[PDB]
Every structure is written in structure tokens, then in C-alpha cells.
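Reviewing the structure listed below.
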Amino acid sequence: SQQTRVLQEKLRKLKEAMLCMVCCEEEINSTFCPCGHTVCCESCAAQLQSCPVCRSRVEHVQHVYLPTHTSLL
Amino acid sequence: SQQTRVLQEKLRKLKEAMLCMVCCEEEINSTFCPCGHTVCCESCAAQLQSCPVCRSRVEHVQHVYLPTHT
Ligand SMILES: Cc1nc(-c2cccc(N)c2)no1
Ligand SMILES: [Zn+2]
Ligand SMILES: [Zn+2]
Ligand SMILES: [Zn+2]
Ligand SMILES: [Zn+2]
């Protein structure tokens with residue numbers, strides 16, 4: 001029905017919000033510190049000296065173990 | 001249709017996985033450091049001495065701004 005298509009869209013948008021904002025291909029699993037923006041995968045976060053959301057300097061990157069994480073397994 | 005019900009369930013489960021493992025009422029927005037477990041809201045994370053997932057000592061709590069926040 002039309003509601004099947006609406007639910008498909010909601011699910012797709014929620015899953016897209018879980019993906020790295022830079023590469024769009026890998027799940028978010030890293031936090032820029034100290035600002036706290038958690039919007040990248042580990043590969044993109046290692047290459048940024050400034051937060052892509054707020055432009056604060058990145059002192060270091062903290063890996064995050066989230067419950068929403070999914071993998072090939 | 002039955003497909004609408006299947007998608008409703010997938011959405012519900014993903015949203016439930018984003019809630020604090022202690023209170024089950026507030027969204028996750030805090031990380032235990034240095035272990036990195038990000039499973040609690042700010043209120044529940046504030047008084048824990050050890051991580052509720054892996055038992056590592058909590059040196060500090062880092063607030064996280066996630067794109068899934070609603
Ligand atoms: C809340 C909340 N958001 C997430 C989240 C956000 C982006 C990516 C991933 N994997 C999880 N988990 O809990
Ligand atoms: Zn990336
Ligand atoms: Zn930032
Ligand atoms: Zn809580
Ligand atoms: Zn832990």
C-alpha cells in the first residue's frame with residue numbers, strides 16, 4: 001500500500017542518518033573530542049584536523065561502541 | 001499489508017536500540033571513556049564508576065551529539 005512506501009522511506013532515512021557524513025559508506029563509530037560530534041567512520045575521522053560540523057579543532061578521536069552497530073556477520 | 005507490518009517492526013526495533021540501556025526512556029547521548037561504550041543517557045551515565053557493559057573503570061563521561069538524535 002502507500003503506507004508500505006512511507007515506512008520504507010522512514011527506515012531508509014534512519015539508516016542513512018547512521019552512516020558517515022563524509023564517505024556515506026561506513027557506519028558512524030567515532031567521536032571528535034572535545035566537541036563531541038559523532039558523525040564519521042574511523043577512516044574519515046582520522047583524516048580531519050577540524051570537526052566537519054562545528055569547525056572546532058580535533059584534539060583526538062574516541063572510538064564508540066554503539067548498540068545500533070551492524071556488520072556482515 | 002503484511003509487508004507494512006514487517007517494516008513497522010524493523011523501525012520499532014531500531015528505535016528501541018537507540019534508547020538508554022538503564023532507564024529505557026531517554027536517548028543514548030553519553031560515552032564511558034576510555035572503554036568507548038555508548039549505551040546510556042546523561043542522567044544514568046553520571047554516577048557509574050565502572051562500565052555497565054565491560055566493567056572497565058570510567059575515567060570520564062563524554063557527551064555525544066549524534067545525527068539520529070530526535
Ligand atoms: C541515539 C543513538 N543514535 C545512535 C546511532 C547514531 C548513528 C550511528 C549509529 N550506528 C548509531 N545510536 O543511538
Ligand atoms: Zn567515512
Ligand atoms: Zn564538532
Ligand atoms: Zn537513562
Ligand atoms: Zn565499556
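If you go along the chain as it appears here, the first residue is 1 and each next one adds 1.
Going by what the header records, the deposited coordinates were determined by X-ray crystallography, 1.6 Å.
Even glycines carry a Cβ here, placed using N, Cα and C.
The following features are taken from Swiss-Prot:
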{"type": "MUTAGEN", "residues": "B:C20 to A (Swiss-Prot position 387)", "note": "Abolishes ubiquitin ligase activity"}
{"type": "MUTAGEN", "residues": "B:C20 to A (Swiss-Prot position 387)", "note": "Abolishes autoubiquitination"}
{"type": "MUTAGEN", "residues": "B:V22 to R (Swiss-Prot position 389)", "note": "Inhibits LDLR degradation"}
{"type": "MUTAGEN", "residues": "B:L48 to E (Swiss-Prot position 415)", "note": "Inhibits LDLR degradation"}
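Neighbour density around each Cβ, counted as other Cβ atoms within 10 Å, peaks among the mutagenesis positions B:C20, B:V22, B:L48 at B:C20.
Between the CA atoms of B:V22 (mutagenesis position) and B:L48 (mutagenesis position) there is a gap of 11 Å, rounded to the nearest whole number. Among the mutagenesis positions listed (B:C20, B:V22, B:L48), none has a CB atom closer than 6 Å to any atom of ligand 1.
Following the DSSP three-state reduction, the secondary structure of B:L48 (mutagenesis position) is coil.
Of the recorded residues, B:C20 (mutagenesis position) and B:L48 (mutagenesis position) place their C-alpha atoms 14 Å from one another.
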